Amino acid sequence: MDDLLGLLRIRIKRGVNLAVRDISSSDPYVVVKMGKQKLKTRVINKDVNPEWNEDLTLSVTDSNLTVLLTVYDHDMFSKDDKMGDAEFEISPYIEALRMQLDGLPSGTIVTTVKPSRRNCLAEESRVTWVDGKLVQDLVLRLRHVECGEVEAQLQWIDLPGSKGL
Amino acid sequence: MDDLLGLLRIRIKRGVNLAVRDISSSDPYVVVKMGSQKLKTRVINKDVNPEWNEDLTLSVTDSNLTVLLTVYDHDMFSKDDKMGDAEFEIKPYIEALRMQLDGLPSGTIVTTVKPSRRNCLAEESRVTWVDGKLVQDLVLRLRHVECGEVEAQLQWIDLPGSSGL
Ligand SMILES: C[N+](C)(C)CCOP(=O)(O)O
Ligand SMILES: C[N+](C)(C)CCOP(=O)(O)O
Ligand SMILES: [Ca+2]
Ligand SMILES: [Ca+2]
Ligand SMILES: [Ca+2]
Ligand SMILES: [Ca+2]
């Protein structure tokens, strides 16, 4: 689409020990923001360990963009409460995507991003080459909230027509 | 593009009782085609009941287009052998994708395509609203071969941009 390098697939896997925002539980959904783009998972009802396993799909024009991720507690007839947020860099994953990864076996670890004061990794993050595809695993520790983390996996979808990688 | 309705995610699940094309077995892969777009799954060795569990993501510009599908047996030092062909319409899926289905319980069946003499359905194919997504499960009986069917699921991907539906 005349800048599009392709499509970043953010597999939102699960939230672990998310914060309580209705008495006893929460109705968490995730909002992803990058540039003008804004994607949301479904609400999962009354579960602070929600298993979304939901794919959000963004278009990439910048190899060097931030993905902001925010969790909210859905309240149907009132205001939704904040449940924390994180952000992560996609540049390490895009750099790795232009790397000629043929030949390397399944399970080849190609880049490692480490937890820093300034990033939201709870663990170090593995850009792993597996089954012919380049995948990055993320455990994001949410900011600005008393507990919780979200597990995600980045994957990549090529778009025929676009500017390419 | 600008012309894009969205992306059809075709999940190739597995093959069942596929035909033998190496003396005693086969190394089958699935190839898919819509318009000028062609995609294939990876090869499974020596298995006439392969579990592919692989996505093939196509660009949809034409609601009324048809997906062609074939299975071939990979031969390392020869022309690959035929294992059958099928095809299916995306129109009933796309039209139902337009429906406003929130509030409906996960598991609601929304349309049912019947098997007919002229289509390749082994079973009536249902379009179901599950986990906040419209999905269509297909069992495709392979043509021009002595046995085999392919199980697949249709999912839709909407792109930020796009004509959309
Ligand atoms: C694995 N693959 C199907 C994607 C490529 C190889 O297939 P082929 O070499 O048998 O044609
Ligand atoms: C089967 N064949 C080798 C003759 C053609 C298959 O090639 P492809 O369309 O799977 O890339
Ligand atoms: Ca609340
Ligand atoms: Ca709530
Ligand atoms: Ca053969
Ligand atoms: Ca063979």
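Residue numbering for chain B follows Swiss-Prot; the residues present correspond to positions 13-177, in that order.
Cβ coordinates are placed from backbone N, Cα and C, and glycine is handled just like the others.
Feature annotation from Swiss-Prot assigns Ca(2+) 1 binding site to B:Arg33, B:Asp34, B:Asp85, B:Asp87, B:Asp93. The Cβ of B:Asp93 (Ca(2+) 1 binding site) has 17 neighbouring Cβ atoms from other residues within 10 Å, across all protein chains displayed.
Feature annotation from Swiss-Prot assigns Ca(2+) 2 binding site to B:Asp34, B:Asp39, B:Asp85, B:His86, B:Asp87; the stated evidence is experimental evidence. The DSSP secondary structure for B:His86 (Ca(2+) 2 binding site) is coil.
DSSP gives B:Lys50 (mutagenesis position) a strand state. Within 10 Å of the C-beta of B:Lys50 (mutagenesis position) there are 12 other C-beta atoms, taking all protein chains into account. Quoted from Swiss-Prot, the note on the mutagenesis of B:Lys50 to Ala is: Small reduction in the ability to bind liposomes in the absence of free Ca(2+); when associated with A-52.
Sequence-distant neighbours of B:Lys52 (mutagenesis position) (same chain, six or more apart, CB under 8 Å from its CB) are B:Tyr41, B:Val42, B:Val43, B:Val44, B:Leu68, listed in sequence order. Annotation of the mutagenesis experiment B:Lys52 to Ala in Swiss-Prot: Small reduction in the ability to bind liposomes in the absence of free Ca(2+); when associated with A-50.
Every protein chain shown contributes to the tally, and the Cβ of B:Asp85 (mutagenesis position) ends up with 21 other Cβ atoms within 10 Å. One entry in Swiss-Prot concerns the mutagenesis experiment B:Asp85 to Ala. Its note says: Impaired Ca(2+)-dependent phospholipids binding and reduced abscisic acid (ABA) sensitivity, as well as altered membrane localization and PYR1 binding; when associated with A-87.
There are 13 other Cβ atoms within 10 Å of the Cβ belonging to B:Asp87 (mutagenesis position). According to Swiss-Prot, the experimentally introduced change B:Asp87 to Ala is described as follows: Impaired Ca(2+)-dependent phospholipids binding and reduced abscisic acid (ABA) sensitivity, as well as altered membrane localization and PYR1 binding; when associated with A-85.
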Integer Cα-Cα distance in angstrom, B:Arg33 (Ca(2+) 1 binding site) to B:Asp39 (Ca(2+) 2 binding site)
8
Taking B:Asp34 (Ca(2+) 1 binding site) as the reference, which of B:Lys50, B:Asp85, B:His86, B:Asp87 (the recorded positions) have a CA within 10 A of its CA?
B:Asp85, B:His86, B:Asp87
Fewest neighbouring Cβ atoms within 10 Å among the binding-site residues B:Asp34, B:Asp39 goes to B:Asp34
Of B:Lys50, B:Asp85, B:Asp93, recorded positions neighbouring ligand 1, Cβ under 6 A
none
Ranking the binding-site residues B:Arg33, B:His86 by other Cβ atoms within 10 Å, which is at the bottom?
B:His86
